[PDB]
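Encoded as structure tokens, the structure appears first; notes follow it.
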Amino acid sequence: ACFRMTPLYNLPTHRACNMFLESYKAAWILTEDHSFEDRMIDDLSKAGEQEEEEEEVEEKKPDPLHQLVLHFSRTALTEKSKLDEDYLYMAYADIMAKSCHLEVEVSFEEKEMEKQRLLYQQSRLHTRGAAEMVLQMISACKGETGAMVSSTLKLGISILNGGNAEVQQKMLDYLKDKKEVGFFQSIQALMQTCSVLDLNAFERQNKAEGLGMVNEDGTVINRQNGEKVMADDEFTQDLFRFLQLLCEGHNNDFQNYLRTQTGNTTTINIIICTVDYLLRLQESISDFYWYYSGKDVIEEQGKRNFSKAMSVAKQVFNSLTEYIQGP
Amino acid sequence: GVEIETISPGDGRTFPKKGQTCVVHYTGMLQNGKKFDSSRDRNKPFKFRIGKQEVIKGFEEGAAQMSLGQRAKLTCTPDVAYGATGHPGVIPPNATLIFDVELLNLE
Amino acid sequence: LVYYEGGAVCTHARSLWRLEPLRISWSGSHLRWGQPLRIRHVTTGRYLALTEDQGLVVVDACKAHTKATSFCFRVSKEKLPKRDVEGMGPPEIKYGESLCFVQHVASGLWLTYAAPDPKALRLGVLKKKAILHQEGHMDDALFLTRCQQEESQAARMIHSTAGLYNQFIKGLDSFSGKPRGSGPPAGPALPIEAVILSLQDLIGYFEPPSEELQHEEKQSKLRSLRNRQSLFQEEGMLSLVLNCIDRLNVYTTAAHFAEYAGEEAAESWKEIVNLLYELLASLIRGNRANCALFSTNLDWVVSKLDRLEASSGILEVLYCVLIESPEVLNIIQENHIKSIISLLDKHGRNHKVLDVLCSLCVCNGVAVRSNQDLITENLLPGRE
Amino acid sequence: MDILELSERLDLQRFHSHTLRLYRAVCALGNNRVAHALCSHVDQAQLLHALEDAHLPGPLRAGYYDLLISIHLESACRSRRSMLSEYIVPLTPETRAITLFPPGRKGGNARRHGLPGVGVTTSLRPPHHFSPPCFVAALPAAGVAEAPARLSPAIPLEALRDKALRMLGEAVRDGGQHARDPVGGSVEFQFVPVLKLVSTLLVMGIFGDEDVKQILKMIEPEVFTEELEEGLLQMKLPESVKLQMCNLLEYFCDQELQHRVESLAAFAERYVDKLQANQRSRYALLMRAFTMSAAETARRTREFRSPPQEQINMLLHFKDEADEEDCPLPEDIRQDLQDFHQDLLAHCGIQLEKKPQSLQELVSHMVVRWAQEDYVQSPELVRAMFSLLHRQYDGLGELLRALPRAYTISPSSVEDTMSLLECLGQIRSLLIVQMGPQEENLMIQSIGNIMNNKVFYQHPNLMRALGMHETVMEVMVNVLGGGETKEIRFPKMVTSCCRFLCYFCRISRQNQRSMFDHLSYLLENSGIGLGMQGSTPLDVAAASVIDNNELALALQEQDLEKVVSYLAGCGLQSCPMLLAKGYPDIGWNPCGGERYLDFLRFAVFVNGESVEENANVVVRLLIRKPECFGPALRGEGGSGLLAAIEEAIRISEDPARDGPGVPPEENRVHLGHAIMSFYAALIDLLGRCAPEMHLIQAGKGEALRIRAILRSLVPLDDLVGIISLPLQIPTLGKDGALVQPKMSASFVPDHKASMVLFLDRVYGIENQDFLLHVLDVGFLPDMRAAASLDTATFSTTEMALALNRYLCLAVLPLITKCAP
């Protein structure tokens, strides 16, 4: 067909315009960079021209960022069977998460500058209830995997990078005084829904690429659609990274809290559940070995599977290290 | 069964014939005296195509008798009106209607 | 019959057991393995027992002779009562850990799920009947989990309340016929004062939280209210009160009630029917599940709409049902619409009826054009 | 009495204000039939006077504005509002004239922003439809649920928009004086009801270009200058009014987004023409390249040998300037594209002072000022303002999320598109109303109009962007939910939606692939519909995966788990729907089992070659749950498959057990035919689950094990006996009466074709003696039976056609294979 088929200039104008539109957005709009998070949170963190009366009331008026966080805490504390997807909360959580990190022998004194700037940049958020908000959204999701809980985990990590002591203390205080079991029940359900390597799915993927089928409006060659083996690998990674950051810095107060909940009516052993996921992962890897035992060379997709599976095993082992260090 | 009483006579020589639409301002009232429909509130003449039976029968065959420029009062029985089925949520079943019709012009 | 049931059944009140030892003093001392203690189901007030003709069942407290009803908790399955300590005791058994095996002390048997499973359990949920097996299987160890004070208190409330209303019901239908005339009542006096006090207690128990409360505190009180209401309905208190209205409604007036139960019971008839309607409204207000229970017997409440002794109470019950369950709306017929409109014609211009009519058109943002057509067909054209 | 007396007679004020609520309740959510009726109770003059009455109380004033909106405006506003999320831009000269910035002299990179909502928009929106109220018109002879759908009652909009503009102008100037007697009793009661009407007229597009300029001046007089009068953003409004103001700014921001999309489509129109011309001229120049070039011409002819999508991709692949060499475009064209990119980013406020100077800085400034002025209490107000703020900051993101719903069509297809959008709006309007007979015929003809529309075939991509299948899905699912246990009401509409969905699947693979994602959604709703006859919700799933490799491979194991569990229930419990019709009771459902089986048949057999992974999963599930095979093949206490067949044949030929006997119901179930057809489907499924012959030649372990299982489950001899079974043949006689059997209640050739397939694929034919033994008892009577039927009389009969298909598709190719 390709030697004889229709050139570009013979297409209908409207169809050609449609191709131009999708090509333009994929090549010039998605590729475009626009860093607006810093100038968003900068504006939202100013309460100006309200100090003329210099009133002494403790609450004063919350600045716009605090009001926004209070609103999202309110919609997370409301009683609802299922957590609906709020596209604006997903956008504001992503904006807040991207507005903290902002990221060859660096001198130890100037090394201390970027960290001590990061602590301030986190302190712009966690002093305004974002730490409690993250815990509430985690408890509210009831263990239902999705981009809603994923953006909450990403925000929690963005405010927990470097093992912030204040954030870990505020989070421990909120869980200890609230004494609710929804948080650890949702964490346990989330961890039990994490996926492992699947040989049957991999073989289906291999045969699917064996077909190499093509579409009609032009042609895509070797399409890069969603992989069906360890699709949620990124979500499992930053779930354990969130758990690791919680125990980072040898926080023995919270390390005992994960193992057992004194205040709560029901105790959930996160350490044991982490082990049980680790076993499910190594079972997958061990059963992935025997498929390549006969073969001598490991192909590209099998490489990319091992790369993501081992990166997940790394995050699990680091979390298990943090659970016991201190000791 | 229809009864027509003149309220104010008009011309009396030009009668509505088939072919020309009839342009009216009516004011329908229920028999108890509670007004239910009118055209002056909507402030637009009600032009209806006579002979094609798109309006209620009583109104249609009562408009034929009265002439141009005449304000006439009708009294439509339920048989020549909506009857037992009535109009849903507007006219009660088996009701006699009264209309304050005025044919201001034929086109 | 005891079962190893699963699912959402043991978030209810029917799965709550109270460990009642054999010692009066220091009855709340720390549990030690292998010491005698009874088992009591709080909502029913019955004790675990090994009877001769049905094995492991629950027996009434009147016939718990402490031989068939005692039990012990043991860490292992090897064959093993110690001396009582006048103190707090040694902390041995823990909550959520320390797997326990329950062994009957007089017989030495062990609790176990029954192996046979008939055609019903071939497809239905496995309600594994518990049998006190002579040796027992391997994985029959039990965890122990605490229940919150709200649930334990509520559970005891159903057990007391059920007895007080079952006794009230039996007294009520005892004089169902038999006109008294000018003599004494039929039998034992009705617990009118006790029932009235219990109703006023439950109404305040189920009062909706105030609007001035902060959102965080308010939602937690909603959770407490919904959970308590569901526990009562699941334990059958809602059915029991429905029978109470059913028995009371057969008499048209207080004097007519006096002719069958006595003049002293005539004064409290109006009060006790208002309180029942308020309790029913509180039991169903806000619950999708409890409001859904009226979809089968919706004519029961609509038929009472013309009673004059309690008109606002039943109207409130109807309003609570309609505002919450859309599935009730699809059951609405022309009979019901012509009945609700009659209240506007008979009881005066009560705007809450218009609120009920508004709730009949749209429920949860979904229109019901059958009800919209009936309402505009029956209410509007008359113009009266 | 005077209606103004209700400002003191509060007893009747509550009743009347609730009465107006009841009026909006009955005519709520597009009930235009009732909305016409209400025009008799409240006339247009009554409404307009109550609009103007400054002494009316608060609740009555807001009730009367909301009643006017509910009766006259809400149905059209809602239907339009749904269509504002899609941008179908026809290619017309006026569309070409659209540009990002107005022609001016401010700056080359960016002139001043044009006034939002002011200009020309070429996006398709269907026009409004209104019917003037006339209560003396004759009653239609069309019965209920068959008459054409009622339209909203009419009202003069030119006068209504003039009155609204005058009213808001009065309120704006009244608020500046700060009188002690605000209209209606409060500032909220003066401004919220009027702003609702203004917002509704903006959404319906009533206001013209001049009127929008007036509204922009009244909102903010100095920011919106083109080249006490205090603007609405500086009057210290309460929270309730601010919500309507946020809705106003939301509308203008949507207008700006639509302006950007239309400008982009215009630049697409011009740039495609220049790109087509340049690529054609370069192609012509390449045709003469053979006289001065060499073997490097493969690169320059790569484009013309590559399909167009990536031709544009590599043509445009010069953004970062590090890959200009691959791009063959001249610099003048490249500059043109980067020129439109620069002002597009400038328009979206990327990068090129109390004065905001435009909407984007205006909204962000006033939203932040509102937030820091007081602790905002209304959650909806907070959500509205922070959504506005997020859009202004992420100006490019909302555009990026708006392109997938953008589309361009030929100017000659607009009049067909309008009819399509009108029918889609009818379907969308059914998502908020409980289904009834009236709406049922509304959408059966709406769907039929879509089938009759040629755009539905010409542009499958556009139907996917509009989400037509999604809406039809939700409409079907709601009805399936209604009566989900007793009986599914309105089957005629359900089989029309399912028929439409199947026709949607057959248009293209992308439509099929999009339909595939809802497989699990369809399966759990398909557990009850099989009583309904025709196109079931399961048939949608079957056509969603029909004859496609990657979809069949991607079919999840748990979906088959759900299907086999449903099949087990069919083979374990009786059908209550069959029970209620007086049918004799058997402990399992054959028809439901068959309808699950033929779906599994479609799942494990693609393009004539069995899918090994799904075949193995299916047979492993079936062996793990033996009740799926039925009462026979159960082992203990169960007879053989053959004994189940002669038992069913006797039941089929013996009435008073084949059914109630009191098609007679034109869809009549026959237990005799049902049992045989269930077993035929079970055998045919196992036959297509059998491994391919080349796997057996390769001697794979799993292929041998699976075929060993199928051999153990179904013995060969019983297969040959059922092939050997006789068939009721039509007989000639009775003065030429061609007497034929009831093939809906008897043994059919397709049951044998299902048996033959299993014999062909599992056991096969290896030796001559067994081949002839299968022939002389099982096939040879069938060929002689069809030999007799082939004549001037019986050839066109149904049994003869069945035998023709059975031989030519099940027996004769097998004989041709086994010729040596």
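Residue numbering in chain D adheres to Swiss-Prot, whereby the residues present occupy positions 1648-1874, 1922-2046, 2088-2397, 2410-2567 in order.
Just so you know, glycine gets a Cβ as well, placed from its N, Cα and C.
According to Swiss-Prot, the protein has these features:
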type	residues	note
MUTAGEN	D:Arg2163 to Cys	Decreases threshold for channel activation by K(+), caffeine and 4-chloro-m-cresol. Decreases inhibition by Mg(2+)
MUTAGEN	D:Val2168 to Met	Decreases threshold for channel activation by K(+), caffeine and 4-chloro-m-cresol. Decreases inhibition by Mg(2+)
MUTAGEN	D:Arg2458 to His	Decreases threshold for channel activation by K(+), caffeine and 4-chloro-m-cresol. Decreases inhibition by Mg(2+)
MUTAGEN	D:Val2461 to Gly	Impairs interaction with FKBP1A
Alpha-carbon distance [D:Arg2163 (mutagenesis position); D:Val2461 (mutagenesis position)] in Å:
51
Since the record lists D:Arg2163, D:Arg2458 as mutagenesis positions, which of them has the fewest other Cβ atoms within 10 Å of its Cβ?
D:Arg2458
Name the mutagenesis positions, out of D:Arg2163, D:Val2168, D:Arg2458, D:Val2461, that lie close to chain C, meaning a Cβ-Cβ distance under 8 Å, keeping sequence order and answering 'none' if none do.
D:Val2168
C-alpha spacing of D:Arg2458 (mutagenesis position) relative to D:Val2168 (mutagenesis position), in angstrom:
55
Other C-beta atoms that fall within 10 angstroms of the C-beta of D:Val2168 (mutagenesis position):
20
Check D:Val2461 (mutagenesis position) against DSSP and tell me helix, strand or coil, would you?
coil
Residue pair D:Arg2458 (mutagenesis position), D:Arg2163 (mutagenesis position) - Cα distance, angstrom, rounded:
53
Neighbour count (Cβ, 10 Å) for D:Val2461 (mutagenesis position):
21
